Amino acid sequence: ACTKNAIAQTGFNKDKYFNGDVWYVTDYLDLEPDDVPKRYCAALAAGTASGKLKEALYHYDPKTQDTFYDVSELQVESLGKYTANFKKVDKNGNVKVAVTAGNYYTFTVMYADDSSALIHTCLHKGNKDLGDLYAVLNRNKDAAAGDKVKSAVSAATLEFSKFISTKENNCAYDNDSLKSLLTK
Ligand code: HEM
Ligand SMILES: [N]
């Protein structure tokens, strides 16, 4: 279960974040580990498409090769805090698993600048028990976390040294698909 009420960035600039570009997850912190994907790859595109706030997600397990894309319409709770009902799709946007009540994630932008961000997400999917997940994002897939985002990690009362890096996984992304999915 999730336990954090993440605080959104003071002065969060929604148009800059939701500009249609891609964000790569460089480091993550899951508060309920299991025995994971200690090795994982993820990226997202965020933007407004035909007046609707959307996000397109990509997940890839670099060891098992398990891959999936999602598209979500985001609903606003408050500045920088959203609720997203996702639909699993192929890379071209064809639906594989339709939107279902009960299958959603919350998303909070705790910090963001033009190149980096810190987010919190709480996933709800059917029957699985899931916990809070924090992610450090960058516009450059290979960027080491800079002082602005690491300071935000500290301000959230988290230890950046506990975050797991995604950089040693040889991850390659289909950026074109992520961007096109925003319209689906
Ligand atoms: C912006 C960051 C992220 C968001 C918004 C997000 C969102 C989601 C959503 C919506 C699903 C369900 C998709 C579906 O069933 O169609 C999912 C599944 C999953 N995510 Fe993420 N995720 C993010 C980052 C990550 C990262 C970094 C990891 C690495 C630990 C991760 C691990 C997983 C796994 C293992 C599942 C499969 C859950 C299952 O079905 O039991 N995610 N994620
Ligand atoms: N996730």
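In order, the residues displayed for chain A correspond to 22-205 in Swiss-Prot numbering, which applies throughout.
Cβ atoms are placed via backbone N, Cα and C, with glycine included.
What Swiss-Prot lists as heme binding site is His80. Sequence-distant contacts of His80 (heme binding site), defined by Cβ-Cβ distance under 8 angstroms and a gap of at least six in the same chain, are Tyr61, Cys62, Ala63, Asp87, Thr88, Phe89, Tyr90, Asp91. The DSSP secondary structure for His80 (heme binding site) is strand.
Counted within 10 Å of its Cβ, the other Cβ atoms near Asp51 (mutagenesis position) come to 19, all protein chains included. Record note (Swiss-Prot) on the mutagenesis of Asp51 to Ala or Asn: Loss of NO-induced conformational change and strongly reduced pH dependence for NO release. Stabilization of the ferric-NO heme center and decreased nitrite disproportionation.
Annotation of the mutagenesis experiment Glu76 to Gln in Swiss-Prot: Stabilization of the ferric-NO heme center. All protein chains included, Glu76 (mutagenesis position) registers 23 other Cβ atoms within 10 Å of its own Cβ.
For the mutagenesis experiment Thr142 to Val, the note given by Swiss-Prot reads: No effect on NO-induced conformational change or on pH dependence for NO release. Increased NO association rates. The Cβ of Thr142 (mutagenesis position) lies under 8 Å from the Cβ of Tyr126, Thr127, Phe128, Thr129, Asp153, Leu154, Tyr155, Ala156, each of which sits 6+ residues away along the same chain. Under the DSSP three-state reduction, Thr142 (mutagenesis position) is assigned to strand.
Under its mutagenesis annotations, Swiss-Prot gives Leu151 to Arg the following note: Coordination of the heme iron center and inhibition of nitrite disproportionation. DSSP assigns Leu151 (mutagenesis position) to coil in the three-state reduction, outside any helix or strand. Taking a C-beta cut-off of under 8 angstroms and a sequence separation of 6 or more, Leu151 (mutagenesis position) has the following same-chain neighbours: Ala22, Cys23, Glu53, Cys143, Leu144, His145.
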| query | Quick one: which of the mutagenesis positions (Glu76, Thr142, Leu151) have their CB closer than 6 Å to ligand 1? | reply | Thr142
| query | Between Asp51 (mutagenesis position) and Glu76 (mutagenesis position), what C-alpha distance do you get in Å? | reply | 21
